[PDB]
Amino acid sequence: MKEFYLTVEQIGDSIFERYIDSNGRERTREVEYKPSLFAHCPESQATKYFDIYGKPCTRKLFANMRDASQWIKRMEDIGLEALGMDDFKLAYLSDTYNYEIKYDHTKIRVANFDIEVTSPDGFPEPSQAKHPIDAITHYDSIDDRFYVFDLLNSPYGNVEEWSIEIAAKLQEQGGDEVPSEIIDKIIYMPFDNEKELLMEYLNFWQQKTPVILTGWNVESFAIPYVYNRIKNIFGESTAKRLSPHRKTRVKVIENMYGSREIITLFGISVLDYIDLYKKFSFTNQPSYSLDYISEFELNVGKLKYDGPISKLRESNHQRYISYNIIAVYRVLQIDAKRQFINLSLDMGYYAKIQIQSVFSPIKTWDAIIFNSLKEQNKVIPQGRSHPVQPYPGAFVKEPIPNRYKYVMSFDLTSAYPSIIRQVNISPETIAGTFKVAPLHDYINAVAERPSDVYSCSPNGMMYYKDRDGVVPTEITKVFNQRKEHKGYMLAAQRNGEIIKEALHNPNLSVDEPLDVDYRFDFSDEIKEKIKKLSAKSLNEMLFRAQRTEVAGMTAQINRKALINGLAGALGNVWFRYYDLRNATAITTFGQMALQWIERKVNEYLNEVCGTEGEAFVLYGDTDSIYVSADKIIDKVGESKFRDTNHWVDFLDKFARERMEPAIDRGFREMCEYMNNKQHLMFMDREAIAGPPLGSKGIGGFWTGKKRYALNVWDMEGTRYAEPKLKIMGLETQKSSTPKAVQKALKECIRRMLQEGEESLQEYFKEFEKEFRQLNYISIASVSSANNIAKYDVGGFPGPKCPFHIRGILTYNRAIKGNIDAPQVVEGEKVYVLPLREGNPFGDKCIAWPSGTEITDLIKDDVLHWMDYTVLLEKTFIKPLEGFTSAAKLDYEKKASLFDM
DNA sequence: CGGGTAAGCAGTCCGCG
DNA sequence: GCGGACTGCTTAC
Ligand SMILES: Nc1ccn([C@H]2C[C@H](O)[C@@H](COP(=O)(O)OP(=O)(O)OP(=O)(O)O)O2)c(=O)n1
Ligand SMILES: [Ca+2]
Ligand SMILES: [Ca+2]
Ligand SMILES: [Ca+2]
Ligand SMILES: [Ca+2]
Ligand SMILES: [Ca+2]
Ligand SMILES: [Ca+2]
């Protein structure tokens, strides 16, 4: 097999590399890598190295990496560009792996761990590490084993060994229901004292040194706690054994409002799963506790116990250890589903970076572009300093607030990367500027043609047409990978819909789920067999279809995120290829494209309908248009349709056969107008929306920009067994809105769109009547908590104090005295509730850490004093009044003459 | 901590005769 | 009360 790196580090003048050799074995080596860097040189000097602008360069080979670094400094003191890859480990990987990396994940050691630390005096600060580590579960992907390190004797209690037999048993048997599929994979090791546990853990770690290190909050808690605890007990050199090169550094993580400390373990690639999830999941959660995320992703129930976690070890050590094991398995289960580790490995190896660099799009792209250019013997410019400057982004059309009955939407495929490809936007393809007309003149095709030579953007930039730039070339490769996974994702989705349909008629038989590849559209034979299957089999197939779809979604959406990241990296000062001319060429072209095509679709449809000046395009945002299809439906007449699916087919056919070719011609003309390199504006139909045939549903509504709801029958070629709501921006979509309120508002919208005004007033009247019975958590608002200290004036609100911060200060006073009570963590999320006047808390609201029950000390009072009236009006009535006046209907029945 | 801009709504503060 | 300036937070793209 072809070798591949596992980790790479620079330590002084050595590269330290862990790798898989040609025989599949893990090795380590130290290499005294001699970097090269580059200077411009005279024309009449024979060279094969050229900067990206075609100017000749001489290569300077250095005795060691420290000499290259010092040289870089001296070149600045002189005032001359020191060209080339200044991150020497990236050049090493480029030199050592000069081919497309074929990796084998079964050879990569992936470690998932979680620790327990009993603490009587509140939260155990990792930087202090003053309490014993009393449990470690460490899963190893190569052995496929959970190694459990269990402390039996502690200053906080002596306990009995954990029992695997009780662990296996049902919760109803007094057991812990550790899942049976992992019971045989546990290797349990009890310890008589902490020193021995840790000494064994380090010996184990040495034998099985993680390549990828993950788990939940490992970077901010587990790793620094373990590192600091071992440091305190044994000294630094023993603690540095967590690094296979014995090198670590304390790294300061700075945000807008403060900082924290993490430990960098050289020769390990730490991918904290909480950070993986935040980057790759495309959710925004009320809480990031593992219990909350586990429940959301897997639908497994909260790990439940009596009393505080601080007393769990002594009161119930058995459950304590079982929950530590289960917590590690939960992360694995989320990964089996979401496939973020897999994704990280793909992108890291593709870019030829340290795997943990996948968190940085600037670093990922710096390495992709470096490797690409290195291939042609080209030399990358030096990074330069830039002042941060604002620049313009997308156009968004102001919709007329209203109900909209029949809606068809269209949207550019990979808008910004397509613009980059079409215009040929790249650092080294800039050819000059032209005299710009106001944008409006390009939109209406009255401005002078920008160039008869170069490919243009309406921001005034021109680009070469003879050759593709390195940015379009490399962005195209990732785009193609994206398109492939999206194909599998959509197939799995359409397959899901076939299964749902079939489920309306399950057969009464005992059978097995079919062995099929869900990434591919179900053939006729598979369709036939599906119609003969039981509900049990069908459900299992649905689950598998949805897993395949989730796998496709992770792969496609984060490749989209990567390529879109490049368009934005052109506008970040830290990017080697930062250039506001290119960042703006992209965003300005986009604004033009949207408005240009709005004009064309309008002209086209007015033509088809024999009208003039009618606005068919009601809305659009960035690269999308929403076309009113009322007139199209009416021209055939609702009477001619057999059912909802009949008009949906009609519109689908109209969009594909009439609208899309009209759209394509309009864009080809725009391409010629801008003299672009390649026509790449592909605007496919997204949504077909409307009310169910013969109902009183309103089908859709807009309240404003980025605020709308649509009843959707077909999305990108997926025909739904059941209509689906596409709701954007509204309170149902916000993590700040109470869960029960999201759910109630969603149902009001479903009723408005599918059933009508009368159904809506029915549901409202009932929700208003019963809502006070809802669990307090389900009706709490959610907010991030920044700058708690800034607004804290002796425990009371300072001037301009935010409502949610006020809530926290109210909380802090109510629990003052107790180091046992959970503290709100700065920068994390809180639940917020209003309090009725003259409550014992002395203020109008209270907030507490999100994803948790509020402590028992105050819970009773909170419940008694909760202001259901305020809460109702703010979270439910206000947005609902927003929706319904927009849609021009009433949530309460107005008096009529029939009342008499 | 980690590519970008546009834009909505909640809330404070204070004006608005 | 509303609305504008401003902060804070959170979306859509
Ligand atoms: N996080 C994001 C999301 C979007 N965009 C920009 C770039 C996108 O190209 C454009 C339109 O967004 P879409 O959600 O329509 O995404 P794409 O058009 O890129 O992909 P798709 O093919 O899924 O439409 O907005 C961005 O810069 N950053
Ligand atoms: Ca725990
Ligand atoms: Ca798009
Ligand atoms: Ca599409
Ligand atoms: Ca059947
Ligand atoms: Ca879009
Ligand atoms: Ca306001």
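Per the header of the entry, the method used was X-ray crystallography, 2.2 Å.
Any Cβ shown, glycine's included, is placed from N, Cα and C.
Here Swiss-Prot flags A:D411, A:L412, A:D623 as Mg(2+) 4 binding site. All protein chains included, A:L412 (Mg(2+) 4 binding site) registers 22 other Cβ atoms within 10 Å of its own Cβ. In the three-state DSSP assignment, the secondary structure recorded for A:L412 (Mg(2+) 4 binding site) is strand.
The Mg(2+) 3 binding site annotation in Swiss-Prot covers A:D411, A:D623, and the record cites experimental evidence as its basis.
A:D621 (mutagenesis position) is surrounded by 19 other CB atoms, counting those within 10 A of its CB over all protein chains shown. Quoted from Swiss-Prot, the note on the mutagenesis of A:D621 to A is: Drastic decrease in the efficiency of incorporation of dGMP.
Under the DSSP three-state reduction, A:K706 (mutagenesis position) is assigned to coil, being neither helix nor strand. Listed in Swiss-Prot as a mutagenesis experiment, A:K706 to A is described as follows: Almost complete loss of polymerase activity.
Among the mutagenesis entries in Swiss-Prot is A:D714 to A, noted as: Complete loss of viral replication. Note on A:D714 (mutagenesis position): other Cβ atoms within 10 Å of its Cβ, all shown chains, come to 22.
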Based on Cα coordinates, which of the following recorded positions are within 10 Å of A:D621 (mutagenesis position): A:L412, A:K706, A:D714? A:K706
Could you round the CA separation between A:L412 (Mg(2+) 4 binding site) and A:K706 (mutagenesis position) to a whole angstrom and send it over? 17
Under 8 Å Cβ-Cβ from A:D411 (Mg(2+) 4 binding site), six or more apart in the same chain: what's there? A:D623, A:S624, A:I625, A:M683, A:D684, A:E686
Go through A:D623, A:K706, our recorded positions, and report the one whose Cβ sees the most other Cβ atoms within 10 Å. A:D623
DSSP output for A:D714 (mutagenesis position) maps to strand
Indicate whether A:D621 (mutagenesis position) is helix, strand or coil by DSSP. strand
Please report how many Å separate the Cα atom of A:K706 (mutagenesis position) from that of A:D714 (mutagenesis position), as a whole number. 21
Near the Mg(2+) 4 site, what residues other than A:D411, A:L412, A:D623 in the same chain have a C-beta no further than 8 Å from the centroid of the listed C-beta atoms? A:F410, A:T413, A:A415, A:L594, A:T622, A:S624, A:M683
